[PDB]
Amino acid sequence: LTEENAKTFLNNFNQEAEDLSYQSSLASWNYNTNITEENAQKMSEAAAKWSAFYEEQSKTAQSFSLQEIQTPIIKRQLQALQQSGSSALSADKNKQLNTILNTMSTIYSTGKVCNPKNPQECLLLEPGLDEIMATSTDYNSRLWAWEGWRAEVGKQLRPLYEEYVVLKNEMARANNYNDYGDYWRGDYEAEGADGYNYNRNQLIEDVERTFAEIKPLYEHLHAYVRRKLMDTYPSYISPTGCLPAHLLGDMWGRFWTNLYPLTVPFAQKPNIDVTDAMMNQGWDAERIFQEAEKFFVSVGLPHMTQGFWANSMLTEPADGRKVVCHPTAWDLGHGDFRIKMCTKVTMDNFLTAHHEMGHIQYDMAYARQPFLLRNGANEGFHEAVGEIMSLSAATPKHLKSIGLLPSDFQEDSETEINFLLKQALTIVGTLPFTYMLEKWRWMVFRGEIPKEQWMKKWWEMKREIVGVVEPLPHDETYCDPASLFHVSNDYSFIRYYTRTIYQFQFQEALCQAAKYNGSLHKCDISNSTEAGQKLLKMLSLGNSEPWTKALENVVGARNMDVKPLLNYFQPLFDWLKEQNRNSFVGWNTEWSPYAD
Amino acid sequence: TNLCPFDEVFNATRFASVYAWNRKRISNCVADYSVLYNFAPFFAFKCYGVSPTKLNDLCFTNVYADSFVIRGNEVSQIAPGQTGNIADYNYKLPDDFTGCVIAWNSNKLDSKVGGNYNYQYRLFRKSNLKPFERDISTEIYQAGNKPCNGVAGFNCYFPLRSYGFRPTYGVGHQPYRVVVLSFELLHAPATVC
Ligand SMILES: *[C@@H]1O[C@H](CO)[C@@H](O[C@@H]2O[C@H](CO)[C@@H](O)[C@H](O)[C@H]2NC(C)=O)[C@H](O)[C@H]1NC(C)=O
Ligand SMILES: *[C@@H]1O[C@H](CO)[C@@H](O)[C@H](O)[C@H]1NC(C)=O
């Protein structure tokens, strides 16, 4: 039997799971958009019910042999319900983990820093320090906010992270895994055929091979940026040194997109940042989401449902209730799709409308698969779909069709350099940070670093991999990595690394499918219905096939390939080479702000 | 003036369940099908065996109206020669069907905040139905060879499951009221039109 009893067992699991997992998402949505003391309780109760159901159904399914007597898709569904998730922890350990996670989330969300002159004037992270670190140019103003943020919440987050790591390492040990890092790296395992195979330990050697051909390109960008910043700050800059942490454009340094005004190549030519045109022409938050839907329809993808325009937030509700402004795309189930985002009229919030709507199109595509197979083919596939759309939406000629640039705008070499430098400030500038942070977390989880040497190894890897110096030294009490939202909310961060390679592979494949002749950084797949079915055939698969086969279906490869990325930045590599003819490429780790 | 009861099967306050559908036998009346277009928007009106034009020179001995409530993804299953959960365990149509179906969206009446659990369907029957058979029995379904005695677990399942309709689902998972008309020409001489 077995194979005939498995179909009836899954047909009973599915309709219970789809109903008991919908009212746990409708409670989280009602909490994230309202925030009170009742919605939190309802969310906790619904999550507890959904966890109890899953832990009951996962031990029952661990009695179905699976030697080799089944069909492929049933085997894939059964090999995904036999994981037990985090239910291996006992009641006490699970309660401790939930309490620690909730405390860290509340501390991070409610963290605030008060002005020294007026103790009654305090600013939060979102409408406060973010604007200072994104738009200010004063050394003292930028240093103060950074120091205050790293000294108020980061120092408080230290004690909880120890028990967090201990418990999540124990639960990974219980689940036949060496550590929790290997648990996070287990998303890259494929078993569907011969040749279409991969192992969760191969990830570290590939993620290192790929970060060898890229650093030569990043070094020239670092040299140019520091050359500009030296003119910006003659005093607190050393040419043979590393960049200060607070002078990076953000609170951490994730994206250097805010350094474009300081390091713009040619000021005379029209700007690529069309924020002012959007403000003047009279664009509201609804038009931003309507011009980002006409792009998906032209390429040949479905319209947004009618329950997306009436249920989504799309703008801060004002009124009196508190909301979380972190952009998110929600797939509540039973055909309910939503997007939560506090949209503003800026170019940065414009491209972001294409990233998050690219999650809804991907969710809308594999909604025909069984319940257990409704996920991205890989944790890095899901974030690489919005980015290829944002790449095409940002080209200097796509902004002329929608009217954001003058009809007599002239495109030439200067415009190409402007566009490429702006694009590289966001894409190249985030790769070393992502790789280093994930490497540090992987090394901590694997217990290769003592508890008394965390920050010293952190700020030592920064100035050998990334190249960012610290303004003031930190003791062992300081907890700097806990500042990031992803670190303190238990999220993987390696998705943003393989995302940046899958991005360019998919972009080149789609450009070739659209029959485009020319450079890669001017693709504009818009108005091409033959490059919207090549992607959709891949999006509508889910977990039903190995990620290697899904990648081969589109790009004709079975692994990461970094050659497509290098063609994108080819015109920028040369100009940076000649512009750095008489500059010392590289940074000095031995240098320090203090003597000796 | 003798009108025919087409508002007691089209304008009811609550319909039946899929597994316990209502059959009403219309006879001795003057059939005015034009009033069927009173709703106007119809999700489906495909008609089998006859023409939608309703040639006036058509007289039938009896009419049967079968009414129930399904999802929007299951309307295509109400047709001759289909398969699924509704056309195998709930409602089966013969391959020589004469008559046709009418479905329309009913989200403003059958959807409630918190869920509407008054509508049920059958799963796990162990055998396909025969045309126009109801089967409202409720007994524990066993899938293996271990006896089940009043206990629902592991390989023993309850055959009836609820829809739990809520607003804000989407066209696919949203309520749809379906009424199917079948026309019969019995061997007795026709006097009813
Ligand atoms: C946001 O949440 C608050 C608190 O839950 C809601 O205010 C109360 O909502 C309950 C039902 O959810 C009502 O019974 C009370 O009468 C409400 N109180 C007041 C003073 O109105 C509020 O409605 C929620 N906002 C929404 C749903 O938009
Ligand atoms: C159903 O009954 C209501 C109540 O009077 C009426 O307004 C509507 O026209 C009726 N619809 C029909 C008969 O199709």
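Along the chain as shown, the residues are counted starting at 1.
Cβ from N, Cα, C; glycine included.
Among the natural variants that Swiss-Prot reports, B:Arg14 to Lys (Swiss-Prot position 346) is described with the note: In strain: Mu/B.1.621. Residues within less than 8 Å, Cβ to Cβ, of B:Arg14 (variant position) and separated from it by at least 6 positions along the same chain comprise B:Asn118.
Listed in Swiss-Prot is the natural variant B:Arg14 to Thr (Swiss-Prot position 346), annotated as follows: In strain: Omicron/BQ.1.1, Omicron/XBB.1.5, Omicron/EG.5.1.
One natural variant catalogued in Swiss-Prot, B:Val113 to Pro (Swiss-Prot position 445), is accompanied by this note: In strain: Omicron/XBB.1.5, Omicron/EG.5.1. In the three-state DSSP reading, B:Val113 (variant position) counts as coil.
According to Swiss-Prot, the natural variant B:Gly114 to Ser (Swiss-Prot position 446) carries the annotation: In strain: Omicron/BA.1, Omicron/BA.2.75, Omicron/XBB.1.5, Omicron/EG.5.1. Sequence-distant contacts of B:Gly114 (variant position), defined as residues of its own chain at least six apart whose C-beta falls under 8 angstroms from its C-beta, comprise B:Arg166.
Taking Cβ-Cβ distances under 8 Å and a sequence separation of 6 or more, the neighbours of B:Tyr121 (variant position) in its chain are B:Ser17, B:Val18, B:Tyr19, B:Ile70, B:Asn85, B:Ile86, B:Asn90, B:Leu160, B:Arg161, B:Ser162, B:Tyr163. Quoting Swiss-Prot on the natural variant B:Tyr121 to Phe (Swiss-Prot position 453): In strain: B.1.1.298.
According to DSSP, B:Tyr121 (variant position) sits within a strand segment. What Swiss-Prot says about the mutagenesis result for B:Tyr121 to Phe (Swiss-Prot position 453) is this: Decreased HLA binding to NF9 epitope. Increased binding affinity to human ACE2.
Here the residue is the original one, while Swiss-Prot reports the published mutagenesis B:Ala143 to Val (Swiss-Prot position 475) with the comment Increased resistance to neutralizing antibodies. Its Cβ placed at the centre, B:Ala143 (mutagenesis position) has 21 other Cβ atoms within 10 Å.
Under mutagenesis, Swiss-Prot gives B:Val151 to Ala (Swiss-Prot position 483) with this note: Increased resistance to neutralizing antibodies. DSSP assigns B:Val151 (mutagenesis position) to coil in the three-state reduction, outside any helix or strand. Within 10 Å of the C-beta of B:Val151 (mutagenesis position) there are 8 other C-beta atoms, taking all protein chains into account.
One natural variant catalogued in Swiss-Prot, B:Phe154 to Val (Swiss-Prot position 486), is accompanied by this note: In strain: Omicron/BA.4, Omicron/BA.5, Omicron/BQ.1.1. Listed in sequence order, the same-chain residues six or more apart from B:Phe154 (variant position) with CB atoms under 8 A from its CB number zero; the list is none.
Under the heading of natural variants, Swiss-Prot lists B:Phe154 to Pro (Swiss-Prot position 486) and annotates it as follows: In strain: Omicron/XBB.1.5, Omicron/EG.5.1.
Cβ neighbour count for B:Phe158 (mutagenesis position) (all protein chains, 10 Å cutoff from its Cβ): 13. In Swiss-Prot, a published mutagenesis experiment is listed as B:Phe158 to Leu (Swiss-Prot position 490), annotated Increased resistance to neutralizing antibodies and human covalescent sera neutralization.
Quoting Swiss-Prot on the natural variant B:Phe158 to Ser (Swiss-Prot position 490): In strain: Lambda/C.37, Omicron/BQ.1.1, Omicron/XBB.1.5, Omicron/EG.5.1. Under the DSSP three-state reduction, B:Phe158 (mutagenesis position) is assigned to coil, being neither helix nor strand.
Non-local neighbourhood of B:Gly164 (variant position): B:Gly115, B:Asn116, B:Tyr117, each in the same chain, at least six residues away, with C-beta under 8 Å from its C-beta. DSSP assigns B:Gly164 (variant position) to coil in the three-state reduction, placing it in neither a helix nor a strand. In Swiss-Prot, a natural variant is listed as B:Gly164 to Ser (Swiss-Prot position 496), annotated with the note In strain: Omicron/BA.1.
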For B:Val113 (variant position), the number of other Cβ atoms found within 10 Å of its own Cβ:
8
If you measure from the Cα of B:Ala143 (mutagenesis position), which of the recorded positions B:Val113, B:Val151, B:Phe158 is the nearest?
B:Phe158
With a CB cutoff of 8 A to chain A, go through the variant positions B:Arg14, B:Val113, B:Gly164 and name the hits, or write none.
B:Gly164
Sorry to bug you, but what's the C-alpha spacing from B:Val151 (mutagenesis position) to B:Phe158 (mutagenesis position), rounded to the closest Å?
9
